Amino acid sequence: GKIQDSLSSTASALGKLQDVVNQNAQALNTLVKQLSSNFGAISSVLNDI
Amino acid sequence: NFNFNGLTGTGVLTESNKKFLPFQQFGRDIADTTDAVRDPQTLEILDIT
């Protein structure tokens, strides 16, 4: 009943799994957003050039 | 394929539940993934899947 209690109220102890999805998810968003960068081009979007 | 008044892309055009105001010409959910155009003739909102 304490095990049922401690995980149905507190959300902090699930942080170990929560990091792994978050460490996955931060890499995905920064993977896509690099297309907004020019790398010294006149435009970051490809279709304009 | 589609070309709009400055912005362009390629995909399927279907209906939508999202709403606009008198000023929008563009639409993206997160991290420059353009998905929503209210058309410049019928003034009717669409999605880009």
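What you see of chain B is 540-588, where the numbers are those given in Swiss-Prot.
Just so it is clear, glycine is given a Cβ too, placed from its N, Cα and C backbone atoms.
Listed in Swiss-Prot for this protein:
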- B:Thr547 to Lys: In strain: Omicron/BA.1 (VARIANT)
- B:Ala570 to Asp: In strain: Alpha/B.1.1.7 (VARIANT)
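A separation of roughly 17 Å, to the nearest angstrom, links the Cα atoms of B:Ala570 (variant position) and B:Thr547 (variant position). The Cβ of B:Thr547 (variant position) lies under 8 Å from the Cβ of B:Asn540, B:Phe541, each on the same chain and at least six residues away in sequence. B:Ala570 (variant position) is surrounded by 13 other CB atoms, counting those within 10 A of its CB over all protein chains shown.
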